[PDB]
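To start, the structure under review is shown below, and the notes come after it.
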Amino acid sequence: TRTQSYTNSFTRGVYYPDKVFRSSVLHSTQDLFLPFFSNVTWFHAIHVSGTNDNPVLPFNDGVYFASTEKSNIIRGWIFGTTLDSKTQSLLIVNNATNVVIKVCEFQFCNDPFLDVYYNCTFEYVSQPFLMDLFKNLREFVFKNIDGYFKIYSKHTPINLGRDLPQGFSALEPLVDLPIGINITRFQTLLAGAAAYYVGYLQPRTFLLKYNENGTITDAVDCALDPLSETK
Amino acid sequence: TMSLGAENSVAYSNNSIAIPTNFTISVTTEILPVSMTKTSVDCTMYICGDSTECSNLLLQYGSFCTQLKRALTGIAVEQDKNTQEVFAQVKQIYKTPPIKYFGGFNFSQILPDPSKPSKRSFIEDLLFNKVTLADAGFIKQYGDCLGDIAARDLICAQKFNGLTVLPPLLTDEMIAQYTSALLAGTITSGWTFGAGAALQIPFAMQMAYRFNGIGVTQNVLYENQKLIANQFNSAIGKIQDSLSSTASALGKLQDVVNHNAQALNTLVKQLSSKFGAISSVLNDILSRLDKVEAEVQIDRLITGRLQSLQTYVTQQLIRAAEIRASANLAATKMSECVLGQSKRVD
Amino acid sequence: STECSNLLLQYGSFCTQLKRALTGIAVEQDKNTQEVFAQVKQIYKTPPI
Amino acid sequence: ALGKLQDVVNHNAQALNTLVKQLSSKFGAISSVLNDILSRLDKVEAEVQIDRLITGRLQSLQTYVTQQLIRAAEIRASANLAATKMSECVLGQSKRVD
Amino acid sequence: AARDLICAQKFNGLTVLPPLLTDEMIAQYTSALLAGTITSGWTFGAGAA
Amino acid sequence: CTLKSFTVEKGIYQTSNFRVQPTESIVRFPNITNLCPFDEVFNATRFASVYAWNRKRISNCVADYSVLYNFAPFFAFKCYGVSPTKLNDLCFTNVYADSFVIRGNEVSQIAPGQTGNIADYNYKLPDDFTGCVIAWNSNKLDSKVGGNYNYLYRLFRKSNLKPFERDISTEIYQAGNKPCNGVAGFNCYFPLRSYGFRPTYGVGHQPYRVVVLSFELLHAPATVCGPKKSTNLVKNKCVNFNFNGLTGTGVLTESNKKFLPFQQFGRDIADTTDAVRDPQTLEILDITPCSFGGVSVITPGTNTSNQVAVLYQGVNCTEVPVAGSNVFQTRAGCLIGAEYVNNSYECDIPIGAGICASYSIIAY
Ligand SMILES: *[C@@H]1O[C@H](CO)[C@@H](O[C@@H]2O[C@H](CO)[C@@H](O)[C@H](O)[C@H]2NC(C)=O)[C@H](O)[C@H]1NC(C)=O
Ligand SMILES: *[C@@H]1O[C@H](CO)[C@@H](O[C@@H]2O[C@H](CO)[C@@H](O)[C@H](O)[C@H]2NC(C)=O)[C@H](O)[C@H]1NC(C)=O
Ligand SMILES: *[C@@H]1O[C@H](CO)[C@@H](O[C@@H]2O[C@H](CO)[C@@H](O)[C@H](O)[C@H]2NC(C)=O)[C@H](O)[C@H]1NC(C)=O
Ligand SMILES: *[C@@H]1O[C@H](CO)[C@@H](O[C@@H]2O[C@H](CO)[C@@H](O)[C@H](O)[C@H]2NC(C)=O)[C@H](O)[C@H]1NC(C)=O
Ligand SMILES: *[C@@H]1O[C@H](CO)[C@@H](O)[C@H](O)[C@H]1NC(C)=O
Ligand SMILES: *[C@@H]1O[C@H](CO)[C@@H](O)[C@H](O)[C@H]1NC(C)=O
Ligand SMILES: *[C@@H]1O[C@H](CO)[C@@H](O)[C@H](O)[C@H]1NC(C)=O
Ligand SMILES: *[C@@H]1O[C@H](CO)[C@@H](O)[C@H](O)[C@H]1NC(C)=O
Ligand SMILES: *[C@@H]1O[C@H](CO)[C@@H](O)[C@H](O)[C@H]1NC(C)=O
Ligand SMILES: *[C@@H]1O[C@H](CO)[C@@H](O)[C@H](O)[C@H]1NC(C)=O
């Protein structure tokens, strides 16, 4: 029910570091970024039938999630340290017309899934974000800094049909939460033919290029090679 | 490992000599900087951004804010002094007679063309086009900076912080008039217009004077006049072809322009530094903190910006001394080579 | 020192312009040596006698 | 005879020896040792002392760079004179007096 | 046992770069100039020797 | 006055710097109507324990910070980043209130850059904190003669605590090689001790109540803004402006800048705010500085005459803010008081770009 492959990331995972408009400028920033040409992991989750192991992954300072699935097999995420009703556990569920975020201490089984048509210091009910129904690639960045959970989102249609394509796509900031939780492990949710890409962020210095319309169209990772260090 | 040059051995003997039997006429190009950009810095507006609470604390820091302006005024005066010393070396504006037969020598590429809106030569137009002028003077005129995309221009961003550029005293038309007067006087008289009143002489006899100066009898000229004229015309054509082809010959002038732009860009980008304060915005500091804490952070930013301004003025003074040395050299070059024949080697 | 470096990062481009000035001086020294000594195109050698 | 060249070498050594010996100054701080300051004081007071040391050492470095720029200008003028003397005296014969 | 001043300079971030033209090559330039002057006079300063 | 002398020689002198004064003042704040419930934070029946310090989110209301002195007798009002008398002028996005009870000798641990027992195990503040810490003695409300054991604090933890993190776990701390297996004993400590909090205790061991107001700076559209009425919007005029606590002076124009919906401010090369979003109508306003420039004085010597021509540097001659007879437009700018003449002479007083002036004062 789990298959691991490894592939390249190219120049993917660039997000807006702040909510300040900048146009036609080369801006140097330092943040938790996905490194260029990194080693991202492809996961295939296959169930034996369309009815109604240890696949828990480490968090490791931010997670770049990517999906090319047309249908809504991926429904949400579970974050936490132990996840056995001994500490707080962040739970993000994506409904059809809602999104629910909790830190309830109640635990689930070792193989978590969302069935069809199916103490808590923080609660967050809001408008959902999975309208991206070409192959319609969806990218997300989760990070946890100073008790703040930051979720960055982007939905771009692709036409090459070969994994993560070449090019640049900036991720706009979506969700900020003052939950204040220790996170070292996470897992995904399923409703099986799921396939998704996972990468890990590192503290890196980037040089972003803002064009005439204020869009990050190009970037340079300063610690990739001496040419980009010279740049 | 680099190559010093091709190895050669002179075939020396105590009874053997080598004598040339022919010659060639070589016209080379030498580029010398004369002046640079006349910047001016609004000290109070650059430090404080039109803030009364900042300016009252800036008044406690003595006369640095005035002596920097005095030094920049002295630099801006001596730039025009350098340009006047190099170019204004002739008392009267001479001009070429309309008949342009100077013994077969073709001076059409260096004499001015009256069909142009500005009376410059073809080579002068090529030299003007091969250098990309940035911050030429008061070209924006405080009217081109009121836009949105035009406000994103670096000249408007440096203009809104009190860093302006004064125009040169002599325009390019007047500099071209000086070079045209010097060229016409040289062609029609030789060195007599530099020694005193201009004395007319045919260009064949002037070339005979120059060859007798360099140690060659004048019959070599008077029997090789057409060959010498053809060699000079071919060399002039080679210079104009090289100037039309390669744009990397004018390195020094482009370096002067790049340094004058880069110093102002660095001085503008130094305004974003915190210098140990909580923020780099004086309005944000004054809105956030109280009077005493605002005084502390404003004093920190004042000290940092004053140090940055003093660094800029010191760099400009050193560069102005280097430019003045080059301009004195170029004035010596013109006085000893355009107005006469030089015996100094190389 | 990480804390000293993080406090030094707030002081601007002083290090960059100082390094640029020293690099210009270091290039200028070799330019001076080249323009003084390299005035001959071909390396001549003396006859043995 | 070679006192000019010896003075060039001595100036270039002295300008670095002074820069090395300037690291022992306190500039009003409690100590000139950065690890001693970081081990003794907490975050805010240590930041104050480190800011004082940073300002003093940056001013010393800027003074050294300015003096080196002036010395480089003087050496460049001397090199231009030496190049002119090489071009005129060696490669030809000069009629200029003295 | 005795620490060097150059080691104290290098331990604090101050470094001396080597010149581009080495002394043997400077001596080769002066040898070429001397041989050209002796075997040709000033004629190697205006063209071929 | 510039030359500090009573006699002025002939020439041009960089004397003054003119600037267009602002006309009026504009305030622009979001139209929120609710009042922030600080009474529920301060005037409570009892406060939570420090290892379970209580966090309350305050948003979408008008916050008055001058009312806090009424219903709570405090003296420790240590504010980092923002002065407490300037809290009503500017305004934030979201406010957080962290309430707990701490002993009087540990209030100094509630500060950025401090470590100890509570600052490492119970409540940790970030080093870039922008907020306020409020503490007051509550011995009469939290002191019992038999000992008050309702307030608990963490004493043992495997690692230090990251800022703004709550740890309410009850696992037994293992201080030895043998495993505790959920049973306390030797080298197996319950990590949650309790205070005594007796009224007969000396001061400094007496119980204290602490509310920490954590402020979020202006990056999102603001939801918490205090009492300041918003005036009408004035465009195409040099005015003073206030946008959600950001103060400036300039001209507000309509802009075609394409702000993304998460953006609120738009900045420059020199880190100055030059584009704003209106909090009441979502207009993309552009900020330009008011008209300014340099003023030079062209005069002969005071031994000759006292007549003065004025050169406004850079401006167009239609840009000069009057309230002139002779007005000339040069590449340097606008010349006022010198009559242009068609003749040509030697340059007496240089002006710029081939124009000179000489003594009435003529320009040629
Ligand atoms: C990404 O990482 C994985 C493992 O972390 C790499 O897989 C290894 O590949 C080498 C050579 O193909 C094998 O010898 C190892 O046994 C593999 N490791 C595992 C755990 O299977 C993979 O090659 C990396 N990707 C790239 C592009 O280098
Ligand atoms: C968050 O939880 C993790 C557990 O996943 C803690 O990491 C453990 O720390 C102890 C001591 O520091 C180590 O002995 C364990 O090996 C760690 N476990 C793992 C999986 O790394 C961590 O200390 C907690 N706190 C923070 C601030 O991250
Ligand atoms: C001296 O050199 C010139 C050129 O440097 C010679 O002129 C050329 O002579 C050849 C002979 O057939 C002609 O084809 C070329 O057209 C001439 N060039 C020019 C520019 O006129 C000249 O012949 C040489 N004189 C001697 C005596 O050898
Ligand atoms: C002097 O030089 C000019 C420019 O090189 C010559 O003019 C050229 O003549 C040729 C021959 O007809 C034309 O093809 C070119 O178009 C002309 N160029 C220009 C710029 O006019 C001129 O012939 C030369 N000789 C004289 C006596 O003037
Ligand atoms: C999820 O959506 C279904 C139908 O779209 C609805 O009946 C249900 O109440 C929703 N759940 C939540 C928590 O909003
Ligand atoms: C809420 O958490 C506390 C933690 O002490 C626990 O004792 C209690 O049972 C929880 N309530 C539930 C699970 O309903
Ligand atoms: C900015 O947007 C406009 C309108 O959408 C478009 O015409 C223009 O090409 C864009 N700029 C760039 C650099 O693509
Ligand atoms: C706190 O609230 C109670 C009732 O809600 C009231 O009786 C009491 O006076 C209040 N305390 C203060 C200090 O205002
Ligand atoms: C109040 O604010 C909203 C959104 O900013 C705006 O649509 C509305 O017109 C405002 N009301 C008034 C009376 O200005
Ligand atoms: C001044 O204004 C006029 C009309 O307003 C305009 O045509 C001109 O370009 C401007 N600038 C100068 C330098 O005259």
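So for chain D, numbering is Swiss-Prot's, and the shown residues are 944-1041, in order.
If you're wondering, the header gives electron microscopy, 3.3 Å.
Cβ atoms here come from the backbone N, Cα and C positions, even for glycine.
Features as listed in Swiss-Prot:
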- D:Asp950 to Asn: In strain: Delta/B.1.617.2, Mu/B.1.621 (VARIANT)
- D:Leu981 to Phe: In strain: Omicron/BA.1 (VARIANT)
- D:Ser982 to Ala: In strain: Alpha/B.1.1.7 (VARIANT)
- D:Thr1027 to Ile: In strain: Gamma/P.1 (VARIANT)
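Features per Swiss-Prot, on structure.
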residue	record	Cβ contacts under 8 Å, 6 or more apart
D:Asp950	variant position	none
D:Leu981	variant position	D:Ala989, D:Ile993
D:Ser982	variant position	none
D:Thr1027	variant position	none
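Those variant positions from the list D:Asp950, D:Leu981, D:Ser982, D:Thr1027 that have a Cβ under 8 Å from chain C Cβ atoms: D:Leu981.
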